[PDB]
Amino acid sequence: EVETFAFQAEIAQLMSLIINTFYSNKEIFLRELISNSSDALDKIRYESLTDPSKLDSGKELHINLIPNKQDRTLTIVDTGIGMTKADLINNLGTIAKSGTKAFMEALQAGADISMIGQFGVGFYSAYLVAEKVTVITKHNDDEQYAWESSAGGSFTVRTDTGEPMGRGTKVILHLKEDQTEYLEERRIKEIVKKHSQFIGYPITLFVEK
Ligand SMILES: CCSc1nc(C)nc(N)n1
Ligand SMILES: [Mg+2]
C-alpha cells in the first residue's frame, strides 16, 4: 500500500526555489545531509545514556557514503535515531513551514542558498543534485518506511519491503544526469574535507568494484 501526500505550500515553494534558482555551489548538499546524520546520531547517543536498550538495534554510531555509478545513486547512511512514520510525513522531522518562511526572508536580506541548513531545512538541498530522493528509515518505536519524491508537489510513503536496517536513515540520491561528479571518490573526499572535516562520528566513503 503506497500513500501519496501533497507537500505543504511552503515546502513545495522551497523545493521549487532549490530546483529552479541558478546556483552553481551545489556541493553543499553533502554537508547538509552529513549534518542531519550527525544530529540524528547525537539524538540516539543522548537517549542511550538513560536507556542503554535503545542501542539493542545497533551500537555503532557512524555515517557511510555509498556511491554507485551503475545506478547513478549516492547514498548517505547513518545509524542515528531514525524517523517514525509520523515524523517522515511531517517533513522528515523538520520545522519546514516556519524554517522555509524564515529562509525566504533571509534570502531577500542577503542570504544565499548555502545557508539553507541554518533554517532547519537542509535536507531539501538534496534537490540541488537529485532528480529523485528515497529515504529509508527505522526508528526504535516504529516499523521501517520508505519516503520518496521527485518533487512536483508530492511524496509517497510505504512500509519498506527492502532489507531490515536495524536503526537509522538512508538518503538515496538518484542523481541528475549532469551531476555524476558526486559519484567520484576524489570528488566526495574533497567535499567531506572542505565542509565536514571535523565531525563527531566516523565517515566511511565506500569504494566501488
Ligand atoms: C533527527 C531525526 S532522524 C533524521 N532526519 C533527517 C532529516 N535526516 C537524518 N539523517 N536523520
Ligand atoms: Mg546544528
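Here Swiss-Prot sets the residue numbers for chain A, with the shown residues being 16-224 in order.
Per the header: X-ray crystallography, 1.7 Å.
Cβ coordinates are placed from backbone N, Cα and C, and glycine is handled just like the others.
Swiss-Prot has this to say about the protein:
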- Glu47 to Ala: Strong ATP-binding. Strong interaction with HSF1, HIF1A, ERBB2, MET, KEAP1 and RHOBTB2. No effect on interaction with TSC1 (MUTAGEN)
- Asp93 to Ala: Impaired ATP-binding. Strong interaction with HIF1A, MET, KEAP1 and RHOBTB2. Loss of interaction with HSF1 and ERBB2. Los of interaction with TSC1 (MUTAGEN)
- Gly97 to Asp: Abolishes ATPase activity (MUTAGEN)
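If you draw a 10 Å sphere around the CB of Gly97 (mutagenesis position), it holds 28 other CB atoms from the protein chains shown. In the three-state DSSP reading, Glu47 (mutagenesis position) counts as helix. In this structure the C-alpha atoms belonging to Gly97 (mutagenesis position) and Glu47 (mutagenesis position) are separated by 16 Å. In the three-state DSSP classification, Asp93 (mutagenesis position) falls within a strand.
Annotated pair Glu47 (mutagenesis position) and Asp93 (mutagenesis position), C-alpha to C-alpha distance, rounded: 13 Å.
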